[PDB]
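First the structure, in the form of structure tokens, and then the observations on it.
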Amino acid sequence: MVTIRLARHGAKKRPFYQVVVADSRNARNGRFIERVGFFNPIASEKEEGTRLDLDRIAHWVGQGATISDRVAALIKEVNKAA
Amino acid sequence: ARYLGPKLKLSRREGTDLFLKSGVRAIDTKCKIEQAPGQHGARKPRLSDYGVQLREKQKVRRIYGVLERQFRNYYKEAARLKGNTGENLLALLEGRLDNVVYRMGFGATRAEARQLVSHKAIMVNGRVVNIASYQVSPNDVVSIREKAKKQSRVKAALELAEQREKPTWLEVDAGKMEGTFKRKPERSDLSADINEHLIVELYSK
Amino acid sequence: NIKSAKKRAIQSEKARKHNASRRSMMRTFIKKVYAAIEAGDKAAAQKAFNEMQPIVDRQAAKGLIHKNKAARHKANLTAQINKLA
Amino acid sequence: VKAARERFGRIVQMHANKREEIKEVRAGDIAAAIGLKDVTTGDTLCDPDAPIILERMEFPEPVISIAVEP
RNA sequence: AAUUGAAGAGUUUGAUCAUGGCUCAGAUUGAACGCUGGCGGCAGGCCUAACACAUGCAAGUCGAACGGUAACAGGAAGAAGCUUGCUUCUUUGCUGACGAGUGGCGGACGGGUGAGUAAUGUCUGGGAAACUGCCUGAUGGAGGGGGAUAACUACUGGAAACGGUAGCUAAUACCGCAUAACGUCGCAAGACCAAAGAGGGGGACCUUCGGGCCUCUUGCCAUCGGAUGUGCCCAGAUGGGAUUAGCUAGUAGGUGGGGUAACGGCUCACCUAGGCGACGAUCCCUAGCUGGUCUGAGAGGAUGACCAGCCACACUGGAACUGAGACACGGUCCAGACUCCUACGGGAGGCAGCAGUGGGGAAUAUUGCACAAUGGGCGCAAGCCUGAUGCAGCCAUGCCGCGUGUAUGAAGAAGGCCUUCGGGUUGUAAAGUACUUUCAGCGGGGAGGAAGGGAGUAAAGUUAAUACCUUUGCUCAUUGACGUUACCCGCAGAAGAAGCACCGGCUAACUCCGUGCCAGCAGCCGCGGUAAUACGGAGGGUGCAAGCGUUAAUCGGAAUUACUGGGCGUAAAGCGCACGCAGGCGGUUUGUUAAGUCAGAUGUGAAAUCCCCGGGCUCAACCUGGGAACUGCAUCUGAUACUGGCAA
């Protein structure tokens, strides 16, 4: 069960998250195959702040990819079906 | 950081009048300019090749206030900036907040203009400003907060700088304590008394 | 020793006594075909070949043989008796 | 009395010699702090950085001058 | 937009040139010592003994598996202090929930330290002989029985640890027969193989009144596949030493059996007598490796602290078990070393996990906080467990800034200091005067990191169902360790905040005075002879700055091992001189595969990192976005000038 979940970067008390595909035993800020987008919790509406590449999320789950509850919460906050 | 010492010896040991003890009465009359700096230097020293780069080094490090630790990293990024590396290093020395408000008329010197910068009294482009190492970008305007505007010392310092020629790369309004920044200063715009060529020969080796 | 799932170390030799018995139950019927190889009857081994033939495949099924040693041992033994004829 | 700023590990009070720990320094108790480097005998220490109530009391003098040989 | 980057000077001599070591200015530290010391943000912080280890704590969970109910909370048959149901109470496990036991799953993940190992390893290409728990798609099935068994009782050993025996019983625990295929064995026939059940709701029917029955959810089992975690083989590179010249006996190879999930001397049996090596074998020393970092024009050197991948390891040594996977950090057994409890029989244990202790050492942190974030395990979910982490303490260690106040101020004070003893100077310096006070200190407003989850309604699907479960927005009340947060306003006052190296040249900055080859100075050449710009102090500046010097280490300069890019008559350097098999190269002509070289395409070259152009931190450091790089390697197909092979 290689999953799609969150991983962590940024700085002290100001996060920035890097979404990745990985086995769910694989050292959360470590080994992974292909990141598909990223996430910033301090979104800062000038340019960007959470980007998703949806067409690999549809295809990785085509091999099975049980998503996490926060990356699924990005799907409800990207307006996937809009 | 700062010197905060007897900073007209620094114009006497270096000779040129680089704007420190400016004040209202611009003529000095109390220093005996072009002399020995102290008690033993009655002879004229030889000024060999190393020191003549070092002597104008004190001329650039004292107009804008930049120290040894701060001047060196400006050179490093400037080496990748294309064209005249003296202009690109001058592109980094003319964005300082104590640079612009000194070219705004606010302040009888850099230190009094540091004081209004040091004490929160500047707003720039919708942000109340902080630390004086801020490189101020083009397409920005400068302003003063309402609690520290016109307090008994901004008036006569604006007089002696409105007799200055208003070097037209940035425009000042000065009647409501705001100015405007347009673009960068080129080699055609400064005094051209400063030899920038002996600075690069120090950071060439 | 110290961990709350030290009962796994109780459950290991609880399990191992059973599985090594099924190992011992398995091997003696793989041994039993090798009793009648050296005699010279092609069906004496084949009759006892059908005595382990469920038992090595019950225990591939119960979870000890990895399905491929059974494919090994039902192949060499079937060609064991057919080597003479 | 030495002009140095140190720090604490714990405070220890023993019951029989039972080192049952405590984080509360009650005025009128006795404690045994741990791991302070340069604490001599006879140092007047101050926790809230106030002026000390200076005490100088190391005044018996040894009577024998005997050498060693390790 | 993305390689715009290469300097030297002192030093042998009376002087010059050349040669050539020496040394210095740059940069960078996982740093340390001394002097001194205000603040904010960001990273890092036992390298030496993988030294020995007190103490606490790092992996638990599911009752929607069950027998049970040991605490606790209701309720219930029944029952009152007699305030006529305000309630004392034994019983029942009807429920919540669940210590303990059985059982499903995890415990091999994450973490921590580099001792071993020069190749079973790593890295980078290529493979062929396998498996794959959890995950996911599709396809059949999921019938009907049984015997033990802990727990729990009887009796009871022992100081404790930890047990003892006869019984009895449940379960997704274990074992049977039926039934099996596109699954397995076999040329072909045929021959065998699986499991399960718990929970929720509900209408008639049904009521032995546990429910049977329909159905949703969840779950098991067989198999073909995929993602995939992993195992195995090959080539080329991956250190020094020839004062390390021969090494090897399951060692090279075949046949035959066996072996492991898989292929092989992986292992026995016999035959053959070779295999490797001077294009470096074996032996020896040292060492994890790579991406990468440091420097550098570049090529190259040195080095892999933090970060991520791979490897190895778990006190020392070994073996095998269970499991999808281990030859298992916080597991079994045996053995050893050294310690700990003891009532002296007998018993234990593993910090190269977090924090710590003594010691080692020039040197390196709270016996800390919270699960709010993210990730993980278990479970339906709610939750629990989380020293993984998120923060938070100590540390000018480092990378960047803030502030230590500012204008005016000449009689050019005092005092000090030097001096044609006239003066000059320290010095706009201070005092004085006018403002202001960022951070201070202090007082209060006060975003975001928060997404979810739970509660209520309705609708969309399932079905007998307007029920349940799931989903969809909405509605309701709440969840922050950090936190006296970031940050804004307001208050009196410049009040609390400047030091360290140096002054002969290199290399920017001076005279006296006090000692007289004395005491001392120092990176290098060298100073001190009472009559010093090199010593000590003072004053005058200088460079830097809350940091500064010195010390140790790599690179540079060093064209100082010179392929890029050096020399050998005299400066170090041509074997005393020939012969010569390895080896290195090679005249000319024609044809030829296309090895070498060359073009193009494809896939790989993990991400971070360095670089280019921006965004966000107020700006910087820092944190990232797209892109470039990754200078490389292999493979496919083409060209034939020069080399090689081949042939005349």
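Chain B uses Swiss-Prot numbers throughout; the residues present, in order, are 2-206.
Using the three backbone atoms N, Cα and C, a Cβ is placed for every residue, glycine included.
The feature domain 'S4 RNA-binding' is assigned by Swiss-Prot to B:96-156.
In the structure as shown, the Cβ atom of B:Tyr51 (variant position) sits within 10 Å of 10 other Cβ atoms. Listed in Swiss-Prot is the natural variant B:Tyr51 to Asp, annotated as follows: In rpsD101; suppresses a temperature-sensitive mutant of release factor 1, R137P. Not a ram mutation.
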Fill in the blank from the handout: B:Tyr51 (variant position), DSSP three-state class -> helix
Fill in the blank from the handout: Taking DSSP H, G, I as helix and E, B as strand, the domain 'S4 RNA-binding' (B:96-156) contains 17 helix, 10 strand, 34 coil
